[PDB]
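Read the structure below first, then the notes.
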Amino acid sequence: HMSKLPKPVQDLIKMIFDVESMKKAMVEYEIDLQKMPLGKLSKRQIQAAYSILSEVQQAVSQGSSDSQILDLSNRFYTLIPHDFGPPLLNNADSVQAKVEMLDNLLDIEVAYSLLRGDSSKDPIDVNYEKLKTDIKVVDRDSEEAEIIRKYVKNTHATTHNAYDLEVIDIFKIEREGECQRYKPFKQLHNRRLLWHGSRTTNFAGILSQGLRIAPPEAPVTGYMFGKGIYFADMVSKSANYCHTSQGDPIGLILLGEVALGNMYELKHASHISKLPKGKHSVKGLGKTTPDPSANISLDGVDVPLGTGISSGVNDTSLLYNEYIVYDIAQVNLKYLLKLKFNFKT
Ligand SMILES: O=c1[nH]c(SCCN2CCN(c3ccccn3)CC2)nc2ccccc12
Ligand code: NI
Ligand code: NI
Ligand code: NI
Ligand code: NI
């Protein structure tokens, strides 16, 4: 076409505005595209589906079973039709499974709505400007690239049995107004550069609107550590959320500066609705952590790029560290990585 963006940026645009990718994500969740295509998807419907799951949360809280639920599930599946070859919403933590789907549908709705929004510019540049984000290619021979590559290589070996990783492209990203929304928290201590993985169908929403919290109608019990923004300090953890496969091996993971401050440290799931005061975030303690001996500090921001070693933390259910903040202003996105996954099987 007639694009003036660098070639890696053009490919990223085509990747995140891929409507076929959006449909496959919905099919992956067994949503019936015939009864509800990508065009029919709406925020008010996702909002009402969230609230239905919140009714199941109250119902499970008050202690009921199997005839309140089937009605609540019949309501859920009527609003969002599925195509099975109808599981119980009150068992096997299905509230979490459905609430993650709604999270991804919210981003897929934003991507599709943005895509349907002059002769001068190639549609690639038109869609790029809709993100209201400045994306520049990081030179592979730069100091930034070497730090980021080392961060990747040091924190993915523990999953080599599942897959290997190769950094294709590194982008520096600057969301419009995010540096301004984050400025108050740069005074907070304990700021770290952390990973956030996601499917490619989520990043049109991530770039245009930043990382968000689940809406108020979302069930707090649908999130392992409450309705917040989740980060990891090892790509082995965040890369799992790209949902790449051998037939879809290219994933996206971002690096973001997170103001953690005083961390409420936990060793198992806790559907937090409010933090204790003095605490600014949650840190789920994992069995594996980057070697603190290799931690480097950057403009007062810690980069825990050490090789994965055992943390010595017994009595924990988490394999990797988790970091959750509950204010969207506590996050400043800085880098976006394009990664090729090489699977063993
Ligand atoms: O690195 C990690 N990545 C992800 S992604 C989890 C799924 N995403 C879906 C989209 N979503 C929202 C939010 C608000 C509004 C619309 N969508 C946020 C949730 N979880 C992680 C969890 C633990 C550690 C690292 C990670
Ligand atoms: Ni490797
Ligand atoms: Ni629970
Ligand atoms: Ni999954
Ligand atoms: Ni507990």
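Each position is counted from 1, following the chain as shown.
This entry, so its header tells us, was determined using X-ray crystallography, 2.0 Å.
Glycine residues also receive a Cβ, built from the backbone N, Cα and C atoms like all the rest.
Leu102 to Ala (Swiss-Prot position 765) appears in Swiss-Prot as a published mutagenesis result, with the remark: Increased auto-poly-ADP-ribosylation. Residues within less than 8 Å, Cβ to Cβ, of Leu102 (mutagenesis position) and separated from it by at least 6 positions along the same chain comprise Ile46, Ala49, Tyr50, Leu53, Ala218. Look at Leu102 (mutagenesis position): DSSP puts it in a helix.
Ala111 to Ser or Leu (Swiss-Prot position 774) appears in Swiss-Prot as a published mutagenesis result, with the remark: Increased DNA-independent poly-ADP-ribosyltransferase activity. Mapped onto three states, the DSSP output places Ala111 (mutagenesis position) in helix.
Taking Cβ-Cβ distances under 8 Å and a sequence separation of 6 or more, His160 (mutagenesis position) has no neighbours in its chain. The DSSP secondary structure for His160 (mutagenesis position) is coil. Where Swiss-Prot documents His160 to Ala (Swiss-Prot position 826) as a mutagenesis experiment, the accompanying text is: Strongly reduced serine ADP-ribosylation, caused by abolished interaction with HPF1.
There are 23 other Cβ atoms within 10 Å of the Cβ belonging to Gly197 (NAD(+) binding site). Among the features that Swiss-Prot reports, NAD(+) binding site is placed at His196, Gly197, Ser198, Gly205, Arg212, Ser238, with the record citing similarity to another entry.
Listed in Swiss-Prot is the mutagenesis experiment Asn202 to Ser (Swiss-Prot position 868), annotated as follows: 4% of wild-type activity. In sequence order, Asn104, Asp107, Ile108, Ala111 are the residues of the chain that are 6 or more apart from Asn202 (mutagenesis position) and have a CB within less than 8 Å of its CB.
Taking a C-beta cut-off of under 8 Å and a sequence gap of six or more, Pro216 (mutagenesis position) has no contacts in its own chain. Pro216 to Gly (Swiss-Prot position 882) appears in Swiss-Prot as a published mutagenesis result, with the remark: Does not affect DNA-independent poly-ADP-ribosyltransferase activity.
Under its mutagenesis entries, Swiss-Prot includes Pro219 to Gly or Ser (Swiss-Prot position 885) with the note: Does not affect DNA-independent poly-ADP-ribosyltransferase activity. Its own atom aside, the Cβ of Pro219 (mutagenesis position) has 24 Cβ atoms within 10 angstroms in the protein chains shown. A coil conformation is recorded for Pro219 (mutagenesis position) in the three-state DSSP classification, outside any helix or strand.
Here the residue is the original one, but Swiss-Prot notes a mutagenesis experiment at this spot, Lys227 to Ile (Swiss-Prot position 893): Abolishes enzymatic activity. Neighbours of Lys227 (mutagenesis position), defined as other CB atoms within 10 A of its CB across all chains, total 22.
Where Swiss-Prot documents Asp233 to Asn (Swiss-Prot position 899) as a mutagenesis experiment, the accompanying text is: 0.6% of wild-type activity. Around the Cβ of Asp233 (mutagenesis position), a 10 Å sphere holds 30 further Cβ atoms from the protein chains shown.
As annotated by Swiss-Prot, active site, for poly [ADP-ribose] polymerase activity applies to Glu322. Secondary structure from DSSP puts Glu322 (active site, for poly [ADP-ribose] polymerase activity) in a beta strand.
In the structure shown, across all protein chains, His196 is the one of the binding-site residues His196, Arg212 with the greatest number of other Cβ atoms within 10 Å.
Among the residues the record lists as binding NAD(+), namely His196, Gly197, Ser198, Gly205, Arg212, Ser238, the two farthest apart have Cα atoms separated by 18 Å.
Gap between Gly85 and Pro86: 3 residues not modelled, C-alpha separation 10 Å. With all protein chains in the displayed structure included, the most crowded Cβ environment within 10 Å among the binding-site residues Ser198, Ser238 is that of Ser238.
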